[PDB]
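To start, the structure under review is shown below, and the notes come after it.
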Amino acid sequence: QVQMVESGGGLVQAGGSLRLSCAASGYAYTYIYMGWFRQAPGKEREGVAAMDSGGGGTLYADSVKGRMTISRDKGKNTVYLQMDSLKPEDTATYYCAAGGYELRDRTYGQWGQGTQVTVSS
Amino acid sequence: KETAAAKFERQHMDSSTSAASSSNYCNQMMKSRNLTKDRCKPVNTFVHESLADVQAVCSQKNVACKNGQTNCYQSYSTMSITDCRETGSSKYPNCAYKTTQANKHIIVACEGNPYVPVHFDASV
């Protein structure tokens, strides 16, 4: 019943900036944590970034910290990922998730279908 | 080892009965569900609702868990529960409990695919 939508991916160029957007609708409460995970071809799904409903509790994977920024609208079930300078290693399917804790994949119960980001270099 | 989902069912589900009908319910169930084999578990709650109804809580209101983690879910409706609390004179191996039957909202921690309860957090 909850609609998880996430978008903004596609074929992009190394060095460019990119913003991914996610929203939940059909949920009558607030997801405390929302975040972004990604999975590159043949690799394990990994946590990228997460943030709580007050705009804090922010966490990043070591390999993306300083290179991407998560944000959320206050009072809302939205979350965003601003990527400052795409690297080849950022090619992956990016998933938004809601209702878990930090970057613990198994704790999240709502997932978008994933947006593919393919970085040319 | 037992899965987290199966452990929650063993430790916290009693869909066979609508309520605890005897003051010995906790003495019997704490023992029969294997909660007194390693030590007397001091506190435990059983939920007298269908498995489907309890699993549905993972799609209800997101709340914090008592330990500050944030993958807990509070039931929209009250549910039949039995709280088991070890008595003062209880001494392993004869673990003894006070049985309290009530109708309260439950809070569970949820994980996995399918997203199901893995811990019983609280009632309110």
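Chain B is numbered as in Swiss-Prot, which gives 27-150 for the residues shown.
Recorded method for this deposit: X-ray crystallography, 1.1 Å.
Backbone N, Cα and C atoms are what each Cβ position is placed from, and that goes for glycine too.
Under the three-state DSSP scheme, B:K67 (substrate binding site) falls in the coil class. Feature annotation from Swiss-Prot assigns substrate binding site to B:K33, B:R36, B:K67, B:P68, B:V69, B:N70, B:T71, B:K92, B:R111.
Around the Cβ of B:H38 (mutagenesis position), 20 further Cβ atoms fall within 10 Å across all displayed protein chains. Quoted from Swiss-Prot, the note on mutagenesis experiment B:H38 to A is: Loss of activity.
Residues or ranges marked as active site, proton acceptor by Swiss-Prot: B:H38. Mapped onto three states, the DSSP output places B:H38 (mutagenesis position) in helix.
Quoted from Swiss-Prot for the published mutagenesis B:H145 to A: Loss of activity. Just so you know, the Cβ of B:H145 (mutagenesis position) picks up 20 other Cβ atoms within 10 Å once every protein chain is counted. B:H145 (mutagenesis position) falls within a strand segment according to DSSP.
Look at Swiss-Prot and you will find B:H145 tagged as active site, proton donor.
The Cβ of B:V69 (substrate binding site) has 10 neighbouring Cβ atoms from other residues within 10 Å, across all protein chains displayed. Classification of B:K33 (substrate binding site) by DSSP places it within a helix. Residues near B:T71 (substrate binding site) in space but far in sequence (CB under 8 A, at least 6 apart, same chain), listed by position: B:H38, B:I107, B:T108, B:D109, B:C110, B:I132, B:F146, B:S149.
Here the binding-site residues are B:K33, B:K67, B:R111, and the one ringed by the most other CB atoms within 10 angstroms is B:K67. For the substrate site listed in the record, the two most distant Cα atoms among B:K33, B:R36, B:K67, B:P68, B:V69, B:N70, B:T71, B:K92, B:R111 lie 22 Å apart.
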